[PDB]
Amino acid sequence: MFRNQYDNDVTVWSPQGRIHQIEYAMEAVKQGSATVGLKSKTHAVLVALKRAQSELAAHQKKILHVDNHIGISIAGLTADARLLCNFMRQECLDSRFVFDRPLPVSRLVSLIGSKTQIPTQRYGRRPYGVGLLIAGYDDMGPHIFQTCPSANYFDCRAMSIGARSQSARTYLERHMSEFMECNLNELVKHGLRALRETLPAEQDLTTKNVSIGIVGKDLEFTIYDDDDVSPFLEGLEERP
Amino acid sequence: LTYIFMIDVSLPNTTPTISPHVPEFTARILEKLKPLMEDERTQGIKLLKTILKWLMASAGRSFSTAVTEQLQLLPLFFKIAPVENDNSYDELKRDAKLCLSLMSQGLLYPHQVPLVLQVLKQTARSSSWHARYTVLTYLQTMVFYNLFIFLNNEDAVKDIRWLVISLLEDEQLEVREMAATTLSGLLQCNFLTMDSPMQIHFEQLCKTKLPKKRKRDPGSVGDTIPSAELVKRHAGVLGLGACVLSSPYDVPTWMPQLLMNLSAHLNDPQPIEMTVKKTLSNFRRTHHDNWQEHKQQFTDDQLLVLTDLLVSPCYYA
Amino acid sequence: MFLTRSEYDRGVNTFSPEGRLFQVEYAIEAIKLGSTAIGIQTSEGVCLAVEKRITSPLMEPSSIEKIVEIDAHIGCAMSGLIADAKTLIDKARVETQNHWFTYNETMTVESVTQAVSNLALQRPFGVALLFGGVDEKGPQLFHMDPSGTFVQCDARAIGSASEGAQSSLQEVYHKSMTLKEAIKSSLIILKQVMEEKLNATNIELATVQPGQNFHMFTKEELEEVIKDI
Amino acid sequence: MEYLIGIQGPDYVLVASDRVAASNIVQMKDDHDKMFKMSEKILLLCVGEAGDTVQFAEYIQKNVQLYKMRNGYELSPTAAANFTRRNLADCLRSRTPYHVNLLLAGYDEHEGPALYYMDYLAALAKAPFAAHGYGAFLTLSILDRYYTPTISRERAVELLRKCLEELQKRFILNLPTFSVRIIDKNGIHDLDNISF
Amino acid sequence: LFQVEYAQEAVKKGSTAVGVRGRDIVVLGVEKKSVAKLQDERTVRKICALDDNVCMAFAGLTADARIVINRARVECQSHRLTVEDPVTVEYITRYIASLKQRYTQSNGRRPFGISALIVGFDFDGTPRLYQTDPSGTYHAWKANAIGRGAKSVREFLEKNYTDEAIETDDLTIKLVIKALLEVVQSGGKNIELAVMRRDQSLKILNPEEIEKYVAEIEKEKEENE
Amino acid sequence: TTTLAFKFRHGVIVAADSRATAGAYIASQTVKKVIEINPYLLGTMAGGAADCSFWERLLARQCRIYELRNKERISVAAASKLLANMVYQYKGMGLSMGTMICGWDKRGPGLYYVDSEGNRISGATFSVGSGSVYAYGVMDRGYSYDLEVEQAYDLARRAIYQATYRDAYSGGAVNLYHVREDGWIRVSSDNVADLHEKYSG
Ligand SMILES: CC(C)C[C@@H](C=O)NC(=O)[C@H](CC(C)C)NC(=O)[C@H](CC(C)C)NC(=O)OCc1ccccc1
């Protein structure tokens, strides 16, 4: 009844100078569960809330390892995230083999941006439906990066992606000044609090539903799940 | 057999034929099919196959379909028929599904509508879940065709409403979901009209506290049957979901409030979580085309709650 | 009942305005309409139970097998046509041996399910698979969706009545369940969906235990289990 | 080294082969069969480099068997020999060249008995009699001296025995037993092995 | 989906083929339809030898059958070249089913459109009968039928098949003839019968031989009356 | 390297030495020269150690895929042909592998010799390696089909020992395996030094 002739393909440009399919793909990240990433002077932490098909089911893994110094959290289509994760792991291993140097995180995010851009400009290709929050430590320092289905990438002091992400972003912006000087324990607590804002009032963060990944000057990327998240979870105050 | 019984007719001002009559023949077959309704059962199954072929052939040829004795054969067909069609169902099951569909799409005399409903109510009470699911499927075609005749009988409208609502609280998930599908279609065609009593019944069922205790933890128990409280909550959400699905392309004044209720039940344990996710996802897809007109009905606060909902499938995240 | 079609449904590789891919979702649902398969994982062992549904007496029951052995320690239960899953079952079997040649070791069930998922990604794939095996971690059960998502499930049901079976499975399942109790529960749930008396032709039962390799119950062994019910 | 011989009489083709398979200095097998049954009335005898003989002969056998399944009628012995020659010739200039010396013996209802000699260089010649191996130099003369176009099948067995007896007396190599087969209108018939 | 259903319609219209698995003999019988007044019957076969130990009967599109039979025959020789052993009846059926699953082109009538009854003996000497479908599903059957009247023939076979029926080679041949005789009405004029035997080449019985077996079954029926 | 196998009334006996030598250096005295492809099939390794190990391991992988795919074990004849085909593709490229595939299958006890050159042969008795000539004579003089199991075990041990005494590249211990209808059984591992005292005594 209100059909649009210009939304059929990523190649078609609308008369308003917008590509509709890229915008539709950008909405795919919002379908995925909320993920919060924040950084301090010495550490970068990604905190994500997993969801499960059934009580018996284990829970999907939002956070993945890319390299010793780089870790990513996925929101949006999981299959696209697996393709991107495999590409990122190969680039990092190549950098260690050729230069014996951890690949700078900024160069990796640029390569992901190039790979994502080609589906947007070519026929019969869907733009990737996954948004990635990337946590890394390099010579420059701890870095948090956001990638979009549009192929744009952003350096962020802190970012939240997924459903109800805006509530987390309002908390992250409110307390961002405190984040730079925070110790690892406090920085993780701030991320859990932002993720808590996304959660509905009845639901609360649990060891089963929360995944935390932290990279730092002396810490290789480590994913803490289930019992491992319990020390970080115990410190957090009760929901306001 | 259809040709032998063709001369018998219910046409006006007709004397009884000297040729063979269908009611007498069905009565003999019904007595012979009583054991299935071990050697006796096997002999009956072969008879059932032949009679099923006759009913399939007689669906279009017979001047009057739905002879009262023929209606009595329907319960046996309901149990035999498969819930999901497949080519590995052994022929008799596949034929029973085809026969039920042909019989369901049949003109029913106004006198026959009370009798057919009574058979349908009895099979709905039957233990077999397949029969209860099949009765809902038979009812959907039987009500849409011959829609005005059923509507003319107010008692039929009340009985059909009760059967669908009663099947909504059934133990099997597949029957419960089919009952919601039937209610959504019946509300859509206006055969069943959404009413304040209907919504109150669904809201009361939805607000039923979960037991919050596990029989398995003490152990020495085998509770295969699902908890009644979980079934009651699911029936209420299935009912509210059917009301949302009734208007696919339009948002009526009652729709925003029901959607707000459905959002609250999103975190409830499965199978309630799956039902709310599917209803909301289907609402979003159908209502995207004319969203600007649809958005006006929702208040700004109501729109925010709907926007911040994760109804995504497992493949997403 | 009444048709409810939207312009963005059935668009192949086109994102809907919401960002969902509708044609993929419809395909995945059609794939899950196959015969019911139930897997329960217990500390003692992992048990897989499936319904054969043989059409005629003349047909040999063994020829239709819905439970296959990926390797001695891993078995797979499938819902839907065996032909659709033949390529994926073969990939898992080739990978398990390819891993053994390269690293001289057994491949964990999670790694095996990931390899089958990678083939599915490289396209719905048309099958839902339950991989059950005992590895270094212990007895473990994984569910592979037609989409290709793989999760570890303590108890999972795939097939036409999977949603009903899963609710029944949730109530019956407990962490301390013995393998013998698990076999009885899965068969009791399978009987309820089937609505047919259980017989050796009707159901196929396989178990993988920590000491033992993949074992498929023989007609006599299944008959003893069904009689106890 | 390995010895093959064939005598084509008026109504038959008689073929014999040494039955010894050997490593560098030791005879691994004394029961080896160097004759491959390509078809009901065609026998291929192949000797030559290790590996090349088994692989090439088996490939020709499978293709001739395929022709029978596809068309329902067997290849003529002349056609089978020509198919073998073309395949060997194509491989000659290929990266993989088969060093195989072959004798093809066959009976065609239309053309009667046929014996073909093919060297490693894939040159095909129809012959009343031919032999392969170092022993062929010693035995070709005996066959030349006593062979007659109308020789009887019993006399042909006697002539073959005389060539085999010559190998034992003058050949440096030990070839104790020989596999003897005769092809006729009735079909390939195995004959008692000549042993010394 | 639609293509698979179209293929199934083609097989249903095909000439009836019935096969029985017996202790020492596997029998394949196919009905032979009339051709034309001036046509030659040698070209029409419907029973083909895939290899020395394997035989196939097909119901469905003739052109598609030729491609599948040729590909199967080349595979049997390739298997013998690689492994040195005769192909197992199950292995050849699996290959034909895979070929049916993919025609090698996207779309392009991917189901081949022929349903095949494959009968033969394994290297072990076990008699085997298998059925291939346009879907690519392959099953093993003691007895089965494909083509016109297959469902009616199967029910006759289910009642008739017994240890006594398969006791002797002549009785197994007679069982195939009786089942074919229901779908196709005539004596030896409209029936083609092939007997694999054990460790022996496939033999297609001559018209005189099939008539003698047909005569015997009629005499038994008269005695039964 | 001396490896011997013979088929007798009670099954197939497979025997091997344990010495791996780089040049004249004895690198190893504990090498296992018989690989267990499956519970009913064994493979003997002679020639270059890496060439035989990689190719026999590849055959073992193929045999397991055959068992999984066809639900039946591979025949000794099929396994022997598969190894012959793989080595033949690399013929003339310097692979040195002499192997005996010994197993029990539906046909019965089976012995096949496969070579890097491409020879594949089946026989009751086979010996492969540098010490094969020494093993062949002792085995041939004392071999009979009717030999009892204990007599057969002694013949295999003696043939390897005499071969080790004469051959520099053969030595270590005599590993003995007996293929039986139930399956292969490892029999005994005896140092040639212990064997020397028993035989000389
Ligand atoms: C495992 C068995 C197959 C080995 C068996 C077979 O003959 N016995 C052997 O003696 C074989 C035969 C070889 C001398 C041709 N020995 C070997 O294969 C030995 C292996 C040792 C170095 C660990 N020689 C070898 O492989 O050369 C590798 C090498 C290359 C350069 C320098 C030093 C060593």
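Shown for chain F, in order and in Swiss-Prot numbering: 60-260.
Structure method, as recorded: electron microscopy, 3.1 Å.
Cβ coordinates come from backbone N, Cα and C, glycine included.
Straight from Swiss-Prot, the features:
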ACT_SITE  F:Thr60  active site, nucleophile
MUTAGEN   F:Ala108 to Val  Displays high resistance to the bortezomib, a proteasome inhibitor of the chymotrypsin-like activity
MUTAGEN   F:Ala108 to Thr  Displays resistance to the bortezomib, a proteasome inhibitor of the chymotrypsin-like activity. Displays high resistance to the bortezomib, a proteasome inhibitor of the chymotrypsin-like activity; when associated with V-109
BINDING   F:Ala108  bortezomib binding site
MUTAGEN   F:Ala109 to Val  Displays high resistance to the bortezomib, a proteasome inhibitor of the chymotrypsin-like activity; when associated with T-108
Practice problem: Report the member of F:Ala108, F:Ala109 (the mutagenesis positions) whose C-beta atom has the most other C-beta atoms within 10 angstroms. | Solution: F:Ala108
Practice problem: Do me a favour and check the Cα-Cα span between F:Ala108 (mutagenesis position) and the residue listed as 'active site, nucleophile'; whole Å is fine. | Solution: 10
Quiz item: Rounded to a whole number, how many Å is the Cα of F:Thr60 (active site, nucleophile) away from the Cα of F:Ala109 (mutagenesis position)?
Solution: 14
Quiz item: Near the Cβ of F:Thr60 (active site, nucleophile), how many other Cβ atoms are there if near means within 10 Å?
Solution: 28
Practice problem: Could you find out if DSSP has F:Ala109 (mutagenesis position) as helix, strand or coil? | Solution: helix
Exercise. Would you identify the secondary structure of the residue listed as 'active site, nucleophile' according to DSSP, in three states?
Key: coil
